[PDB]
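A short worksheet on the structure shown next.
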Amino acid sequence: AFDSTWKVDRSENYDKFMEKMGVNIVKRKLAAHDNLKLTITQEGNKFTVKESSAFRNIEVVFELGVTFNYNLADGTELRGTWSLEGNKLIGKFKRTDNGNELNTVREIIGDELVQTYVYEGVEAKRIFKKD
Ligand SMILES: O=C(c1ccccc1)c1ccc2n1CC[C@H]2C(=O)O
């Protein structure tokens, strides 16, 4: 049951990614965790991501077996991949600065989701909740 409206509750080391990856604050303001909306619209071998925020907006399509894209000179650029194994999804990114590796594993911890991301020395976790 991935396809649905997802609203992040709490986060851990999220700021960590903002520094090591150099993620802007203006965009991170609501994307940090407090006011971040992560939408899931699984479509075939690709999942649509609709992000909702106060004034800012974000979105990124996903495809099992394809690279991630988040190039933003205004904030940061991260390119990786995304794949799902059974009931678990493992996304990834890579910084253009020096091709830094970034890993993310989202598991279904019952009625909630426990996210764990890592990026060269920077590992950030994130507990999820639904609207
Ligand atoms: O959606 C983003 C984003 C990243 C860079 C620029 C613009 C948006 C995001 C925030 C936080 C995170 N992402 C991607 C997965 C997770 C992480 O990095 O670990």
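All chain A residue numbers match Swiss-Prot; in order, they span 2-132.
Placement of Cβ uses the backbone N, Cα and C atoms for every residue, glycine included.
Annotated in Swiss-Prot:
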BINDING   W83, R107  tetradecanoate binding site
BINDING   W83, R107  hexadecanoate binding site
MUTAGEN   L39 to G  Reduced stability
MUTAGEN   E64 to G  Localized reduction in stability
MUTAGEN   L65 to G  Reduced stability
MUTAGEN   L65 to A  Reduced stability
MUTAGEN   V67 to G  Localized reduction in stability
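Under DSSP, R107 (tetradecanoate binding site) is assigned to a strand (E or B) in the three-state scheme. Between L65 (mutagenesis position) and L39 (mutagenesis position), the C-alpha separation comes to 18 Å. The most densely surrounded of the mutagenesis positions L39, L65, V67, judged by C-beta neighbours within 10 angstroms, is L39. The two recorded residues, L39 (mutagenesis position) and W83 (tetradecanoate binding site), show a Cα separation of 16 Å. In this view, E64 (mutagenesis position) is surrounded by 16 other Cβ atoms within 10 Å of its Cβ, with every protein chain counted. The distance from the Cα of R107 (tetradecanoate binding site) to the Cα of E64 (mutagenesis position) comes to 16 Å. If you draw a 10 Å sphere around the CB of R107 (tetradecanoate binding site), it holds 20 other CB atoms from the protein chains shown.
Distance noted between the C-alpha atoms of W83 (tetradecanoate binding site) and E64 (mutagenesis position) is 7 Å.
According to DSSP, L65 (mutagenesis position) is assigned to coil rather than to any helix or strand.
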